[PDB]
Amino acid sequence: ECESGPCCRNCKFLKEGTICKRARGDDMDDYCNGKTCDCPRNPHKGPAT
């Protein structure tokens, strides 16, 4: 969350799909879920950013 905007995992953005943390199993990356870019893509166990 370089600032708080999504699509910038760590201020650079990956490519829409950077799941926060694959809770369901582990964790992937961090994609812009349309809210932020700090692992906003971990709709697993109970993640989601």
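Swiss-Prot numbering applies to chain A: residues 131-179, in that order.
Here the Cβ of each residue, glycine as well, is placed from N, Cα and C on the backbone.
Among the mutagenesis entries in Swiss-Prot is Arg154 to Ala, noted as: Does not act on alpha-IIb/beta-3 and alpha-V/beta-3. Around the Cβ of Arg154 (mutagenesis position), 13 further Cβ atoms fall within 10 Å across all displayed protein chains. DSSP assigns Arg154 (mutagenesis position) to coil in the three-state reduction, placing it in neither a helix nor a strand.
Around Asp157 (mutagenesis position), the same-chain residues at least 6 positions away in sequence with a Cβ under 8 Å from its Cβ are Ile149, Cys150, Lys151, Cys169, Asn172, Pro177. According to Swiss-Prot, the mutagenesis experiment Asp157 to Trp carries the following note: Increase in binding to alpha-IIb/beta-3 and decrease in binding to alpha-V/beta-3.
Around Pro173 (mutagenesis position), taking its Cβ as the centre, 15 other Cβ atoms fall within 10 Å, counting all chains. Secondary structure from DSSP puts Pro173 (mutagenesis position) in coil. Swiss-Prot gives this note for the published mutagenesis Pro173 to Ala: 2.2-fold decrease in inhibitory potency towards a5b1, and no change towards avb3 and aiibb3.
Of all Cβ atoms in the shown protein chains, 17 besides its own fall within 10 Å of the Cβ of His174 (mutagenesis position). Listed in Swiss-Prot as a mutagenesis experiment, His174 to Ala is described as follows: Increase in inhibitory potency towards aiibb3 (2.5-fold) and a5b1 (4.4-fold), and no change towards avb3.
Sequence-distant neighbours of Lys175 (mutagenesis position): residues of the same chain at least 6 apart with a C-beta under 8 Å from its C-beta are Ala153, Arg154. Under mutagenesis, Swiss-Prot gives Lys175 to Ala with this note: 2.6-fold decrease in inhibitory potency towards aiibb3, 1.6-fold increase in inhibitory potency towards a5b1, and no change towards avb3.
Experimental mutagenesis is annotated in Swiss-Prot for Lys175 to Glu, with the remark: Between 4.8 to 10.4-fold decrease in inhibiting the migration of tumor cells.
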